[PDB]
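Enquirer: Here you go, one structure.
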Amino acid sequence: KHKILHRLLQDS
Amino acid sequence: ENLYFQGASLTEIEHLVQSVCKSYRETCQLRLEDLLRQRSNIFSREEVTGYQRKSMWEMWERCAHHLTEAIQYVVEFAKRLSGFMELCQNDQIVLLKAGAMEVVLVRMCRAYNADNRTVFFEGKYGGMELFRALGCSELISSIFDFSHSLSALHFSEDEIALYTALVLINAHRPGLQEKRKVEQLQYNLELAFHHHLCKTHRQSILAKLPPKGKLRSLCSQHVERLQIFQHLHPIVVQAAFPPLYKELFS
Ligand SMILES: CCS(=O)(=O)c1ccc(CC(=O)Nc2nc(-c3cccc(Cl)c3)c(C(=O)c3ccccc3Cl)s2)cc1
Ligand code: NA
C-alpha cells in the first residue's frame, strides 16, 4: 500500500 | 536528469557539500544549540518512576509517535537531497524503508549526552532506565551504546548531514530498480563527505565510523521487538500506532 509514504513523496 | 548521476568535477562536488548541508539545516527537527542548552534539564527520580510505571502499550505508542515525527523530517531531508526526486517512486520508497530508521539512529547522537549517558526525550534528559516499561532493555542498551560511540567522534552538523545523506543513498538496498543511478549518486555523495573531511582535517574519523552491519543490526532488532509487542497487543498497533510507522516497520 505505502499510502502515507506515496502521499509524502507526491506532496509539493 | 541530474548532474550527480554522472561523473562530477571538484567544483560540482564542492556544491554537493553545500547543498547536502543546507538540506540538513532546513530538516533537522531540533537545533543543536537547543539540545545542548537543555542538557542541565534532567528527569527527576519521581519523573523516572512515573515513566517506569506506564503500561507497556502506552510507552510503545509514545515511542512510535516520537519516532514517526523524527522520520517525517528524514523524509523531507531525502526530498531535498540532490538527485533523490529524480529516482523512480519504487527506488525512493526502497531507500526510505531501509534507511529512514538508520538516519534517525544517527541523528539521535546530537540528542545524546555522553557525560551522564542521557537522551533528550519529551522535554528533558533521561537515562536508559526511563524506557524500562517497553520491555526491550537489550535494544535500548544497544541504542544508547551506539549513540555513545557516535558521540565520541564529536561530529559537527555538516558531518552528520553528509554522513546521513550516505546512510540513505545506499546502492546496495535490495529492490532498487535503477541501481547504477543510485551507485553514481552514492559515489558523488561519498566524494562530498570525504572532501569535507579532507578540507577540515577530519579524515581520522573514517576508520572510527561504525560498520554498515551495526546499523542493520539495530534496525533488525527494532523490527524484532516490534513483532513481539505486536503479538501481545495487536489492537494497539492496529488502532493507535501512526500509519507511517506501520508502513515502514510492520
Ligand atoms: C532525531 C533528530 S533530533 O536530534 O533533532 C531529536 C528530535 C527529537 C528528540 C526527542 C525524542 O524523540 N527523543 C527520543 N529518544 C528516544 C530514544 C530511545 C532509546 C534510545 C535513544 Cl538514544 C533514544 C526515542 C525513541 O522513541 C527511540 C528512538 C530511537 C530508537 C528507539 C526508540 Cl524507542 S524518541 C530527540 C532528538
Ligand atoms: Na552527543
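We number each residue from 1, going along the chain as drawn.
In case you wondered, yes, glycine gets a Cβ from its N, Cα and C as well.
Sharing the feature lines straight out of Swiss-Prot:
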MUTAGEN   B:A70 to F (Swiss-Prot position 327)  Completely abolishes transcriptional activity
MUTAGEN   B:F121 to Q (Swiss-Prot position 378)  Completely abolishes transcriptional activity
MUTAGEN   B:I140 to N (Swiss-Prot position 397)  Nearly abolishes transcriptional activity
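Where in this structure would I find these features, and how exposed are they?
Expert: Secondary structure from DSSP puts B:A70 (mutagenesis position) in a helix.
A 10 Å cutoff on Cβ-Cβ distances gives B:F121 (mutagenesis position) a total of 16 other Cβ atoms nearby, all chains included.
DSSP classifies B:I140 (mutagenesis position) as helix under the three-state reduction.
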Enquirer: Taking the Cβ of B:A70 (mutagenesis position) as the centre, how many other Cβ atoms fall within a 10 Å radius?
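Expert: The answer is 18 other Cβ atoms.
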